[PDB]
Structures are given as C-alpha cells and as structure tokens.
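Visitor: I have a structure here, written as structure tokens, and I will follow up with some questions on it.
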Amino acid sequence: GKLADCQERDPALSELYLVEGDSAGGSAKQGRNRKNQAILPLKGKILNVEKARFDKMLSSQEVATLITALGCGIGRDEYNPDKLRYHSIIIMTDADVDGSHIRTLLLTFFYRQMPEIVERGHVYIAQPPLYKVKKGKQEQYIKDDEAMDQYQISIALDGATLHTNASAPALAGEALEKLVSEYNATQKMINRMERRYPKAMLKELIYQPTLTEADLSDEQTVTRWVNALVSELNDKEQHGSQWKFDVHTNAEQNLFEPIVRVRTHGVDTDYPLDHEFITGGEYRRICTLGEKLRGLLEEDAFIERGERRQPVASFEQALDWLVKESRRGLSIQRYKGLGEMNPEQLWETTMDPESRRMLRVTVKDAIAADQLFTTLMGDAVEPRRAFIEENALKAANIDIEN
Amino acid sequence: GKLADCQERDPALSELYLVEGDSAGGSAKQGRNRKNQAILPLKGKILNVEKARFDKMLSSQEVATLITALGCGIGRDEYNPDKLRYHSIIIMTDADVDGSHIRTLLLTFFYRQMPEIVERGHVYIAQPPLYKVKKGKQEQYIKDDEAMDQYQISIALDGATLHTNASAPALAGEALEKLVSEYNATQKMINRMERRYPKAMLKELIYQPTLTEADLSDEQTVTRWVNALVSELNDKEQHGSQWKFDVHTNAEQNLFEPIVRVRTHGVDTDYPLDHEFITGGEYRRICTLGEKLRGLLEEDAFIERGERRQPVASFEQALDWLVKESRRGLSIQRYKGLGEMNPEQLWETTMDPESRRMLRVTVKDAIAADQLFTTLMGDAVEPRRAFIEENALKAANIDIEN
Amino acid sequence: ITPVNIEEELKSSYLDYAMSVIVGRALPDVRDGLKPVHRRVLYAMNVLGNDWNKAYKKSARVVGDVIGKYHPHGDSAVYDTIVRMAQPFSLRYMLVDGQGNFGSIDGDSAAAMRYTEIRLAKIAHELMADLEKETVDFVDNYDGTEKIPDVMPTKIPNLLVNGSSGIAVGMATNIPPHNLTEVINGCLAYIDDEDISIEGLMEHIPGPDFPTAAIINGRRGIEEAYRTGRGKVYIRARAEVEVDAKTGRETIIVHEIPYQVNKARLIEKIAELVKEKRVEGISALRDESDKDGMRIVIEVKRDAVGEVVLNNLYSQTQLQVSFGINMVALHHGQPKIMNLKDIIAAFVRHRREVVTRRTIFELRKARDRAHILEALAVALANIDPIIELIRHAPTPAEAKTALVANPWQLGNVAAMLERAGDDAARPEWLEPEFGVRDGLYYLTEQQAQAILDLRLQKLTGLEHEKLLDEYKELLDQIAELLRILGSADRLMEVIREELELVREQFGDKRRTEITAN
Amino acid sequence: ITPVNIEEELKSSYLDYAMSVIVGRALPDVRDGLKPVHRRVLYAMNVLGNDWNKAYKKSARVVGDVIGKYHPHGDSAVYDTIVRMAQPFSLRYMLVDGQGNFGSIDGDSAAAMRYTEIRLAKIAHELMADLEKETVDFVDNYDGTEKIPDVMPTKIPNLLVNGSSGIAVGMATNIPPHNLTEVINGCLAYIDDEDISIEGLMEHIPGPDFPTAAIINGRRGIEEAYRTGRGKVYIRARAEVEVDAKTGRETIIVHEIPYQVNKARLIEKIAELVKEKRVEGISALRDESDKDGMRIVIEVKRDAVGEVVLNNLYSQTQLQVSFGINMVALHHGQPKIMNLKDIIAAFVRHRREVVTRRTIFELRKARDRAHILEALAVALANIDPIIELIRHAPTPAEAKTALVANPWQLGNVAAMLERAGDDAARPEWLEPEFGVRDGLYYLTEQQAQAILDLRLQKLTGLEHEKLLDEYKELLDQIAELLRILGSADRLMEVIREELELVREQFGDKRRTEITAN
DNA sequence: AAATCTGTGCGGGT
DNA sequence: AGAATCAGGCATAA
DNA sequence: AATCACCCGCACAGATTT
DNA sequence: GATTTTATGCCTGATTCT
Ligand SMILES: COc1c(NC(=O)c2ccc(NC(=O)c3ccc(NC(=O)[C@H](CC#N)NC(=O)c4ccc(NC(=O)/C(C)=C/c5ccc(O)cc5)cc4)cc3)c(OC)c2O)ccc(C(=O)O)c1O
Ligand SMILES: [Mg+2]
Ligand SMILES: [Mg+2]
C-alpha cells in the first residue's frame, strides 16, 4: 500500500509523513532517515467526509489505507486512541492553492473522525521553502514573498550607499535604511488602496505641500492649489492623458472636483475632494513623508556607490539602478513544487531533526470550530457564499490608513 | 479481452480483421459494420513458430488468444477445420517494412499450423492507400509512388499546354504525351547505370549526332568527335573537374576513350566507348530519342500553359515550369501509419464491401513452398545468408533494362 | 515549533483556494468571453506562426510549448481543452482546425497527442486582430520571464455566439450559443440608439441557436432570462410518424436530438426500457445513419397508436431535456449577474478603446517617417556641397559633425515643406532648436546618419519623385488620423463599417426553430 | 479479388525487410563509424544551434524534432539512443553532454524525457567540421522534403575509438574501443610509410582500451583479431588480498570490474552462490562503493587461504568474461570483413577527398570576391564623371546601360593591377571580352549593379583604403590555395598538421593494462 | 400519498 | 563419460 | 495509448420512509 | 505520472540424453 515502514518499534519516537504526489514521495523515501521515519504518498484529492455517508467512507481506498496505517479503530465502540502508533504526524503539502485545499481536507478528516488525537497535540504541519538565492559562495533559502522582499532591500543597502546631496552629507546606514523602509511601507499603503484612485494623483500629492485648509476661501485661494496640482500633473505624461479641474462651494467648505481623461471618449466627471479626505490619516502620513521627500538634490548630486557614480535627478531611477547593481551578479530560483527538489535538499530543508521548522496544531474553542467547519465544509451553498462575500476584497478595504 | 465480436452467428457470413497497433484498432472499432465484422488488435511483433517449441507456443498470450478466437483445435488429433468461425480472414497491416515482417510471421503461422485453411482460400490481404490529394473540388486517394507520378503528369498536361515551336503550331496533347513518356522512360533507364559511366556523359550524348558506326571505319573523324564532346563537357563544368581524350588504332575500327579528373582528386583510367557500348541497344534508343530531340526549338519559342505564357529554349525548362505551375492550388496528405486515419476513411477505403480492394492467398506447389519456408524461417543461419547474398545487388544487374 | 489555532488555518487556506479558483479557473471575462487557458493556448499558437493557410503541426508541440512557457498545470487538461474547441458539435463557430480522430457525436473517444494534428481557424484570426499596435496591456507569467496579454482585442461578440459553462466555489455559470448575424444586427441597433429597451432588442435576437438544430418548446423562459439573467427552457428532438398504407404499418423516424446528448446512451436506454416492460407498443429499434444524415428507426406494434408511444417517450426518455439559463461573468475582476444590454454595452466600449489606441499608434509612426523623409528630401537638393564635404573629411564621424554643424538652405523644395499645417507633421519630442527655422534647415544626428546611408541609385528621376509622392501621402494620412481623433462621431462610423464587414464575411443561416407549447 | 501465390509474397517481403535492416539499421559506415540514427540525431542537434557553450534544451524537444524531420520511427528508440551516448561508462569519448539522471554504473535507469536536458559535447563539433563548404553529398528524406548528409566530414577516427555492436539479419558486428593518441600515432606512421605491416602497426597500437579500466589477460587473441578480423580476448577484474597482521585474518578487496557488467547482479549472484555451500571460505560480503570509488569487501573465514578462494571466483563468478572480436562494416554500401590496415587506409582517403573539395570551394569564393573588388576600385577612381552620368538618368536601367556600354580609364590604380595580372585572379566563367584589355576596363552587368548599390559613406579615405588592403590579402590567399592544389606533398603536410593539432587538443592517458597468461 | 433521500452528468484541476 | 539441448545477456525496432 | 477516483454547483428521475 | 513481450546473431554456463 505504498507504505515504507520504519525500524523503531516503540510507538513514542516514530514519525509519519503524508506526502503529496508520487515524485515527492519517491524523493522523500530516497532522502529519509530510515531508522524512525515512514512515508505514505497521496496520489490525488481525497474524499470529503463532511458530505459523504458513513457507508461510503469505508469503501474508499485512501481513507481505508490511512486508517490501517494509523492503527486505531474507526467508529463508536471501536475507536481506541490508547492503541496509537506514530505519535508525530506531518502533512507537508505543496506551496500552492491545491496544496492548501488538500490540507483543509486532511484537517477536516482528523478533526471530525479522531478528535482526541488533535486535542492531545499529535498533529504537525511542515513548511518547505519557495525561493533559492545564490551568489557564488553565499547561498540560502527564503520562504514567502515578504522575506524575499526584505532580503532584497537589505542587500540593496548592504554597506556603502552614502548619498551625497550637495557638498558632503553622510547618512551612513541608519538614516538611509530607515527612510527606505518607511518609503516601502508607504508604497505598500498606496498599493493596497490603488483601486479607488489613480496612481499619478497619489504619487504627486506627496510632492505637493499640505492642503493649508486655514487660508482656504471661495475665491482667489481654492483655485490656486488645484491649478498647481493640475499643471504639475499635465507636464509629466507619456500616454496622451489630460487633467482638468473645477471647484464648488456648499456653505461649509470649498470642495474640489478634479477630472482626468486618457485613451477614452468617456469621462469620470468627478474625483471629489472635501473635508473628509484631508481629515483622513492617509493624507497626514503622505504629507509627513513628503516633508522629508522634497527636491533636496542640488545642481550636483550623486551616490558614493562601490566603484561607481551616477549623478542624476529623479531618485526613483537611482533606486532602480542600485537594485540592478545588487542584481548584477545574483542568481534567483523559484521552486515550482516538491518534485523539483532533490533528495538532499528535502532532507536538509524539512526532514532534518535539528534544522527543520514546523507548526503544532491546537484547539482553542470547540463551538466556534464546529460552526466554522459546518459552514465551510457542509453541503449548503448559501451560508458558504455569504461567508465568502462578507470577507471579500471589500473587507480587505480597511480604512485605518495605517 | 481485446476482441470486439460481431452479432452474426452463422459461420458463413462473418469476417475478422487483424489490425496492427492499438490506436488503429480503436479507430477501426468505431467505423465498422457492427452486424457481421470483428476486430483483434495486435500490439507489436509476434512469435516465430518455426524456431519455437510447442510448449512456448501454448504459453504465449497473443497466439493463445488467436487460437481461442478462431475456434478450431490445435495440434494433431484435436485440430478440426470444420468447426471454423469467421470464414473470411483479413490482415490489414501497415505499409512499411515492419508491416511486411509482421505479414510474413502471420503467413508462416497460418501455413505451418493450419494448412487446410490456406488451401481452401479463407485468407485475404488488404491494401490501404498512402496519399490523399485534394484540389478544391476533386478529392482522391493514391496508392504507392508510381500512381502519384502518373497523377502528377496527368495534372501537368491537363488542358492547354499547346507547345508552340516557331509562330503557332499545336502539338496539342497526345504527341506531346508520347514525347514526355519516352523522355521519362529514357531518363529512368539512364539513372540505373550511373555506376558504370558518369551521368554528365550520358546526358550529353543525346544532343550530339549519331556516331554511325557503319560508315565510321578509320576516317579519323572520331578525333574531332571526341574533341567536340570534351569541349562541350568542359564548357558548362561547375565543380572543378577536368576532361581529356585519347585515341588509338588497335584494329580496323579506331578506338577512343575519355579521361576525367574529378572532385575527389582521383582520376578514373578511362570510360571507353568501345564495341560493346556502341553496338548495344541502349545507345540505339538514346540516339532514337535524340533524333526527335535535336534542335527542334527555334530562335523564338514559348510554352502555352492555360491563360499563361513564358518563353523557353529547352525541353527540361518547359517541363519544370509546367510541373511547378500545376502544383498551385493542390493539397496533399501522407499517412505515416494506420493510426493517422479517422474512422470514416478506414470504412470507405478498407472495410466497405462495395468499394474495398483485397488479394486472395493461394498455394501453387507444396514441396517448393515447404522448402522456401524452411530455408527462410528456419534456425540455420548460413543457408539464409547464402540465399540473401544470391539475390543481393550482384544479381540486381539486370541487362534487360526494359 | 510554534502553535497555531485550527480555525485561522482553515479560514485562511479555504479563502485563498476559493478566491483563486473564482477569478483563476472557471468564470469567463465579459469583454471577450474566454477563460485564461483558452487565451494562453490561442496566444501560444499565434506566437508559433501556426496560421490558417500553412502546414499542420503536431499536438504535442503546442501542448509542450504552452506547458513550458505559460500554463504550469497538467497536460491532460490542456489537451482536452484543445480537443473540445475543434469539434463541430460542441462550438457554434470552431476556433481550431484539426486533422485526425477527434471523436464523434456518439461520444466515442479522441486519439492521443501523438496521433493528431491542429492549426488555427480563419475566424480565430479576428479575435487577435491588431495585437501588435499596442492596443491592450501585458502582464507577467508565473515566474516573471514572459509576457501574456491581459485581454484579447476581440472583434467578434464571442461570449454570446459561443456561450459558456463553468463551475466554481459558491457559484456557477451557463450561457447558450447564439447566431452571429442577429447579434450584429442587435449591436448596430444599440449603436443607433442607446435608450433601446429589451423588447426592442428582442426584435433582432429571437433566441438561442444550438449547433445540433433541435426544437425549442416554449417562449416564456427566454424573456425572463434576457430580462433578469435567470430562466429555464425546454429542448425537444425532431421526430415524426409515417404510414406506408398496405397493412397499416406505423414507424417513427428520429432526425435531430437535443444539445449535449449521446446517441448510444439514448439507444441503449430505450432498449433497456422496452426490455423492462416500462414502455409498451415498441417492436424493434435500429440505427441507419451513414455519412449523409441522422436516422433512428422505431417500429410500433399493429395494436397501438404512434402518438401515445411518442408522447410517452418524450415524457420518459432523454428525447426532451431542460436547460437552466444562468449568466454570471467577470466585470472588473468581480463576479456579476448580467443581461443582454450590459453585454452589448461592454462590447461597444471595448471596441471604442481599441480603436482609439490603434489610432494613436499609427499617428506616431506616420509622424516619425515624415520626419525622416523631410531630411532626405532636403539633402537631395544640395548634392555638390554635400559630396565635397564628405570627400574632404577622412572619417565618417568628422563628416557627420561637419554636416550637423552648419545650416542648409531649403532651395527649391521650400514650397512643400512650409505647406504643412504649421506643426501638424512634427514629432512631439523634437525640440524647437531643430526643424524648419527662418529659411534654413537644421539637421539632427540621426538625419545626418540617414543622409550618409543614401545610395547612388536614388539620384535618378523616378526614385527622386517617389519620395515626394510618399511625403504627400503621409501628410494626407496624418490629417485623416487627426480628424478621427478629433470628433466623437467619426469613431462610431468606423465601428459601424467594421461590424458590417464582419457580418458580410462570416454570416450564415439559422438552424434551431422556436415554437409555442 | 485478384489472387497471389504465397511463395512470391514471402520472398519479396522477407528480402525487402532483410535488405532494409542490413543497409539501414544495424551496420555502421567505415568512413565515420556512425549508424543512420546517430548521424540524423547529430545533424538535427547541429541545425537547432544547440552548441556546447549555450544553455541546455529539453530532451522532448530534440526527440520530437528528429522524429518529425528526419527519422520516421518511435520515441523510445530515439530517446534510448540519445541516452546511451551520454553515459561515461558506455562510450570512451562521450558525444552528448546531459543534465539530469542518465543512470549509473550500479544498474539504475534514466528518467523520462520530461525530466532531463541535453546539449552537444565539445568533441562532437570535430565530426561536423567544415560541413557548409560542400565537402560531402546530400540525399532526400523519407517524404522527399528535406536534405540529410550522406556521410559526415569527420576528423576523429570514430570507428576504432568508440567501437560498435549490432545485430543484423544473417550477420552481426562487434568492435571494441581504443585510445586516441595511439590511433593517431598509427595513422601518422601509415602516412610516413604506405607498405607497413601489421607488426609495424602494433608497435603503436598494443590493444584495446576500455572505459572501465579492467585487466586484459593474454595476447594471442589481439594479434589474431588484427591479422584476420575475428578473435577472442579475456577481461579480468582487479582485486587484491589485504591483511593488517594483528589477528592474521585477510580480506579480499575488489576495485574494478569487467566491461558491461552490472554490480548489483554480481553481488546477488555471489550471495546465491555462497548460500548453497558452493564457495568455501567466505564469511561476509559488503559493498562500500560510494562517491570516492568502488570497493567490494569479502571477509574470509579464519582458517581460509586467500589465493585458494580467490582463484575459484574467476572460474565461477562473473569477475572474468570473454569478449569476441568480429569486425564487419559497410565499404561501398555492401558488408565486408576488415582488418586494421583497411580501416586506416579508408580514413586517410576520406581526409584527402574532403581537403581537396574544401580547397576548390575556397578558391572559387576568393576569385568571386576579387572580381567585384576590382570594379569597385575602378568606379571610385572616376567618381565625378560617374555621378554626372547618373544624374542625367531617366531610370536606373538606362544608367546601367550607359555605364556598361563604354570603356573606362584605369587612372592611378593601374599600377596595382600590374601585380594582379597573369590571369591569377580572373574567374573561370568570365570571357576574354571583359576585364582589362588595352588599359581600358570593360564592365559587366553585375559590376554596374554593384556600382549603383554604393553608399556615400564609402567616399571617405579609410573606406577607400580598406578595399585595397582586402584586395592585396586576397591575392596572397589565392596564391596559397593554388599552390596547395598544385602538388601532392602539400596536401599530406596539411593533413599531418591537422592530425597533430587534434592529438594535442584531445589526447589523454591509458586505462586498461594488458598482461601475459 | 406527500415528503425527504439517493444517483447521474456537464467542464478544468490533483 | 561426454555429447546434445536448453535458458539468458548485449543494441535498434514494433 | 487513453485510462485511473475524487473536488466544486445546479437540475432532475426513480426510490424509500412519514 | 507510470503503463508488455516479441525478432535478429554469436557466445556463455547449466542441465539432460545415450
Ligand atoms: C516527441 O513529441 C513531439 C514534440 N514534443 C515536444 O516538443 C515536447 C516538449 C516539451 C514537453 N514537456 C514539457 O516541457 C513538460 C512536461 C511536463 C512538465 N510537468 C512538470 O514539471 C510538473 C511536475 C513538476 N515539477 N507537472 C505537474 O505540475 C503535474 C500536474 C498534474 C499532474 N497530474 C497528476 O498527478 C494526476 C493526473 C494524478 C491522478 C490522480 C488520481 C488518479 O486516479 C489518476 C491521476 C501531474 C503533474 C513540465 C514540462 C513535451 O511533453 C508534452 C513534449 O512532447 C514536438 C514535436 C513532435 C513531432 O513529431 O513533430 C513530437 O512528436
Ligand atoms: Mg501544484
Ligand atoms: Mg511503422
């Protein structure tokens, strides 16, 4: 039954793995420690015990083999968690959406059919890597995209990077790195809310000064700010766009209704701005960052790069050039699945007892878990659809602005 | 398994096909008259019963299935040809060398183990096509390569092609067809003697006048003749080879030969146009074609293809232009195997009673057939090697060439 | 070892999977009505140069190319997707031209990859028209090495004509086919009047039109489906009864069957039903279809009436089927339920955007070419000083600098250079330093290089005149493109002409009949 | 239903199959030692640009290209043929460089086509050297649509170096590998003296040289095989008996094994033999072969004697094998049995023919280029009248006729042509009418066209002098090529230089040791 | 004798 | 005691 | 060379229980 | 992604007959 049993007969120091796919199973068998480790490949997606009747569960081959491997019974008057084998159980699925679906199916089976095993804490989840980085000598593995981004930013400022503005400033580490990190955070904040506004307007508002609501007036003051913004936007284009504006008053404040048009005979007819937008904290942090981010570069400016010097304005291109310099002699690989990894990599990345990383599964509350399992894995479409709609991107549009 | 049976029960109106390959069998099962036709795919090559033992013959699976399907007995004191199902048997193998090998193996089995079946005439051979041609409206299948040449020639001279000599005569078909057929036959004869003489010499001799050996004797005009031939050969030479001539008067009729130094740095000692070559009929028919193929084309000439025109000054140019013009709106398909055909093509070309074509296998003499089978299919290497060497290229030099 | 609650893990994993499947696998895009796999397959076939009038290619070539380059999934799914688009009994207008064994209406099978060949269809070139003129946006592939279009610049109303069917988590979609000429007439009617009502649209679009040409039994569900996006219809086969006189024999002939029905299963189910005595009055059953038409023959007993047994068959077996119309599609990366007018409006907006972007690209190209032609024409009128300057210089770089240093008088070509509409034919990125100044021409570096690349053959009269003719033609083209960009009424005329041409080329006749109960 | 006799069908079918297998599948060619599948694979890899200093490609791509274009057979045969050429323990000098899992000496098997990658090896470029200079003939493919080489213009003695093995109908062939340096020394010795005997050749070629580096036992078989063509040799493994005193118990250590032997089957066979009390004095068996090298350990009993037990293993186990040398190859499209001198002579003749054809091609190219260069120089000598004539041209054709139909003055370049006289550089096809006649050049049509296709950029001094330099060096190149074609000694000197360069680049050391009985 | 319950198939994914 | 017979292994093909 | 046993939503016979 | 047993010639050792 594709089971590669272990050598240790004591049911307190053995392990069991539920590998996804056949190539990954073969590689795990190749690279395992045969003394106290077992393997059980899964060929495809398994039955959903939440929907299936009890009669059909016993007929299925996959769950039958799993029950035989575990050694405990199934059903009332036959289940006996005392007579247990393989006190450690690890999932170790792929790092894509299908892997997560398989993980949910396995967790549903373990919770519904054998609650005591999950309660006592014998279920673990592995965490293989995604990216591999090589630089000749220094090579390593990186999990998730966020860690890769952090590594890239750190390598961008791994020594050197002394930004000389006018005569001889020296940020010298902390100032430059902290400014870059805060800039990346603000860029992420802009990107998460990018749907509701254009990128050009948000990217130009940081360079513009504060709104100065104190001196605002119906005439001679409302027009100046909006006209300055529109003039600054118009003269930086490459797609044949156009920015125009109009303003109005409603006896409380002087509100703006800017308009833009590009590659379309239609028109939005409004990008309204009033007290609500200025009162928001997003604009406050944008202005706070823009106070530091101004035209500090004089007629002469450069960066004391390693045996390099690129004196230009438009610091974004300088950042891209620095990234290119960091990536000049760097090698990056993105794994596709567990099959690609060789047995040595699998042994040294997940199956090593003294360098691996895992997660332990625990149960906090019973009624909440039962309700969630019934809602998501049940055979009633409407609660599931409502739950998906509630937690959609609208719930992701959190207006904390921080 | 692996037998799609028919619904007919009377063993005098049934049929059986022994198809090569699994995909071809699957296609044939769909496109067949399911009332009174059956299929039996063959996966690969089968056993040679001449070299094998009876126990291994009964152990194999393919021959066992065939024996079970046929319904008769096996071996002496059990075989009974009266209890025969499927009075008609058809082979239908592929159209390559491996197909013929499989055909020979099947014929060996049938003749060695069931002589009565072969003698009564219950075995047939099927002949599927090779090419398919379409011209917008016309569509047809073509077998082998000779029929393709005939079809191409017929399409080339399909209407128009009124050859104009000087101002406006009209060969108009049949005379031109006879000239084309004679030219093709002479070219086919010329191609099969490149080993003994160069191609350029044989091609050039047709345009020069006949030697007229009757009046040659010792006029010493042979020197001028060979000088003219060598000058003509050296005129349009385009590979760096050089030519020379030599003569002598060993007998009453003077003899001569050319010498050529060729690309390979070696020099062939001579190619003498001696008594055997001049008196032979091959040279006589070469001169016969040459007499009608002298300078018939005048200073002004052209080939009158349908609603088209082109001035030419040679027969080969006219033929090549006609062939290239005839292939304008034509589409061709070539079948690499039986698995490339959809079921309807198989039905209408091989399985339809009113449009198929087959051959019937019969025995002429018994002792000769037994001797040939023992010589070729036996397990003694040396007689087989001697037989292959006898009919090798040494006996392929047929002096008829007609 | 770090703890984690089960609820958070379950929620995160299941939401990730569901949201990826909703906008990643199943639902189609409203603008062109294609799922991602179809778009990637068609784009890959386009890049290989597998046109509609060239030699065929093996299926394994295309499948391997797609899997290696764009689509990181299994190969069985890709091959099945390719096979489904080449069957005349699945799509109203096939998008692939196949050769080999691609299955039959009986649902038999399809041969493996190594035994079949494919190429693009003629209509499939209309979906990807003007793809090279920067009319759509490109996005990264699964590892940031290639580029894939975001949406095809379609010219046919693909979603309505071909239909769709898909299953996702929490929802699904099912849209039937339609006829091309009727949909084009509906689009033209919408363009002529935006405030048209559903009743007005239904004058041009009576209903669906399936490939198999069955009979639609009813007219009340179509209105509800087109007015709200959900409905239900009944599809009925075509059959009749004929009497040969003599002994008063009755026979039933079946010609046409409903949509998505296997003939073999129907025949064997009828055989099972008559064997079990659940249907009375049937004598024998035969199939006689061969290469020309469909025929199923049923014989009825001499002590029975054909109409009763036929109605019992309609009620029991699969000779009549139900079809539940339900329209769901992606609008801006979000699922949504739609009706006829929304689909038509989305198609029209897509066409407007594509035409505008194409016009901008063409205008830029024309302006650049006119800029080069001006320099060549001015250079051809001062031959003697130019050749003297080139001959005296020892190196090409020195000659280039000498050419660029001094201005050149226009000469006898001053009539046409100043005849343009001031700056109509002037590139946008050109500074005011260069160009036609007050009676003198100033050359840039690239104009100098173009002058140095000139041949002697251009000194003849005919070659000299062809350049001037080309320049005048370019001026006319620039004027036309500017006029198109100017007003909002020329664009609709262009769109109307394109739609009329498509209707004239790819139109055809109706198959399915619509009747009352 | 035409009849047909069984005898005729059997005879024709079997003769056709036998001849096709004999001259198309199993036997190699004496001139380069490659079967048709190997030649087609290498040619297909060459055409794709899959060189040795570029990125890898997938095996499926190359296999599909070979199957579609040249080789009309299945995928498994082609892939196994490709796999065998990339194994270091099969070929003495590998011809394909692979990345993936291509088996191991222990007995494993390679992965699938979808999981491996390949490219050409560095030495394989020497087999296909000077392929574009018309050094060999070309023949049609199966469907008469492509061209494939008839034989490679090889520069390595592949047949002797890599050996061969094949089973035909009625015959077979089996040839072992050899060492490259010894073979090159033998070829040079043959070039020095053409009447050398077999004893003279064996001074430089002691015997075979396998990749696995076993021992060869005996010497009579090698002499018999080289003298007649058929022989038998014995291959023995390398093993020793080791003891560290102390307890006085010795062990048998095996480092190497014969050619074409599986290690796992050997170990299990020894286990089965010692199980049934068939071999006495063996206590334990173990395999320590990993990474560093091969080591098999056999621990004998306390009372055992190492030599006594060791001598039985050669007689009983598979530690000693017999190799039967039998040389058969195609000479002029027919099989024949060869000996060493015939192979060496055939290789030398092939090299002579290739070099002669290459020289002729290069001479033709040089003369063709010089012809145009002379016209360009003469045209530049008289630029002002030329441009004045061209400017009054209604069309280019009239300008060409005006240029052709008059003599031209040589000017200041005629002195250079004093070196170019003596008919050294005139093309063969050119007539005496054209060219320099009486100090007045006469132009042809193509020279006039080349003049008309002249850019202004070539009026500078540097571009004027480069033409003269090119002409001056082309004359010397023509002289050297004519000198090579003029005699026989120079050809042999060139061949010796090429062989010495190959020996220097690709030479290596010996592995197998030959010993007496 | 009305009301639940159990199966089957359509098209892209392990 | 010694001939005669029977299996299995090597590389390109169904 | 086509086939393995499940996941996802909707509509519909034929079969058991109230 | 993993899925049978044959033809063809020369040589070995193991087993069966007289
Ligand atoms: C010779 O062929 C040809 C060609 N050919 C080519 O040029 C050609 C080129 C490339 C290729 N291939 C590739 O590049 C290629 C192929 C495959 C891959 N995949 C992967 O790496 C990854 C693995 C990793 N990491 N895979 C997957 O993610 C994967 C996903 C799903 C599954 N599925 C499951 O597990 C199932 C179904 C379980 C289940 C569960 C339960 C159950 O009861 C049943 C099932 C399995 C694997 C990657 C690349 C090729 O192959 C197509 C070709 O043919 C050209 C011309 C001709 C000619 O004649 O002209 C010709 O003949
Ligand atoms: Mg995956
Ligand atoms: Mg074949």
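Using the numbering of Swiss-Prot, the residues shown for chain C are 8-524, in order.
Recorded method is electron microscopy, 3.1 Å.
Placement of Cβ uses the backbone N, Cα and C atoms for every residue, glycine included.
So Swiss-Prot says this about it:
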type: ACT_SITE; residues: C:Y122; note: active site, O-(5'-phospho-DNA)-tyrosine intermediate
type: MUTAGEN; residues: C:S83 to A; note: Resistant to fluoroquinolones
type: MUTAGEN; residues: C:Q106 to R; note: Resistant to fluoroquinolones
type: VARIANT; residues: C:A67 to S; note: In PPA-10; quinolone-resistant
type: VARIANT; residues: C:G81 to C; note: In NAL-97; quinolone-resistant
type: VARIANT; residues: C:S83 to L; note: In NAL-51, NAL-112, NAL-118, NAL-119 and strains 58, 158, 218, 231 and 235; quinolone-resistant
type: VARIANT; residues: C:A84 to P; note: In PPA-05; quinolone-resistant
type: VARIANT; residues: C:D87 to N; note: In NAL-113 and OV6; quinolone-resistant
type: VARIANT; residues: C:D87 to V; note: In strain: 202; partially quinolone-resistant
type: VARIANT; residues: C:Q106 to H; note: In NAL-89; quinolone-resistant
Visitor: Would you kindly give the Cα-Cα distance separating C:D87 (variant position) and C:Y122 (active site, O-(5'-phospho-DNA)-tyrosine intermediate), rounded to the nearest Å?
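Guide: Between the alpha carbons of C:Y122 (active site, O-(5'-phospho-DNA)-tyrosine intermediate) and C:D87 (variant position) there are 14 Å.
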Visitor: Where the distance is taken from Cα to Cα, which of the recorded positions C:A67, C:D87, C:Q106 turns out closest to C:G81 (variant position)?
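Guide: Of the recorded positions C:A67, C:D87, C:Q106, C:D87 has its Cα closest to that of C:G81 (variant position).
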Visitor: Can you list which of the recorded positions C:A67, C:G81, C:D87, C:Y122 come closer than 8 Å to chain B, going by CB to CB distance?
Guide: C:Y122
Visitor: Across all protein chains in the structure, which of the mutagenesis positions C:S83, C:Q106 has the highest Cβ count within 10 Å?
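Guide: When each Cβ's neighbours within 10 Å are tallied, C:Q106 leads.
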Visitor: Rank the variant positions C:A67, C:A84 by how many other Cβ atoms lie within 10 Å of each Cβ and give me the one with the fewest.
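Guide: Looking at the variant positions C:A67, C:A84, the Cβ with the fewest others within 10 Å is that of C:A84.
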Visitor: Going by Cβ pairs closer than 8 Å, show me which of the recorded positions C:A67, C:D87, C:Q106 neighbour chain D.
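Guide: Among the recorded positions C:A67, C:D87, C:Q106, the ones whose Cβ sits under 8 Å from a Cβ of chain D are C:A67.
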Visitor: Return only the integer: C-alpha distance in Å from C:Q106 (mutagenesis position) to C:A67 (variant position).
Guide: 14
Visitor: Between the Cα atoms of C:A67 (variant position) and C:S83 (mutagenesis position), find the distance and write it as a whole number of Å.
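Guide: Taking the Cα atoms only, C:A67 (variant position) lies 11 Å from C:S83 (mutagenesis position).
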Visitor: When the Cβ positions of the recorded positions C:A67, C:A84, C:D87, C:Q106 are compared with the atoms of ligand 1, which fall under 6 Å?
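Guide: Within range of ligand 1: C:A67.
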Visitor: If you run the three-state DSSP split on C:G81 (variant position), which class comes out?
Guide: coil
Visitor: Cβ atoms within 10 Å, counted per site: which of C:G81, C:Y122 has the most, among these recorded positions?
Guide: C:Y122
Visitor: By the DSSP assignment reduced to helix, strand and coil, which category contains C:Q106 (mutagenesis position)?
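Guide: In three-state terms, C:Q106 (mutagenesis position) counts as strand.
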Visitor: Inside 10 Å of the Cβ of C:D87 (variant position), count up the other Cβ atoms and send me the figure.
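Guide: Excluding its own Cβ, the number within 10 Å is 11.
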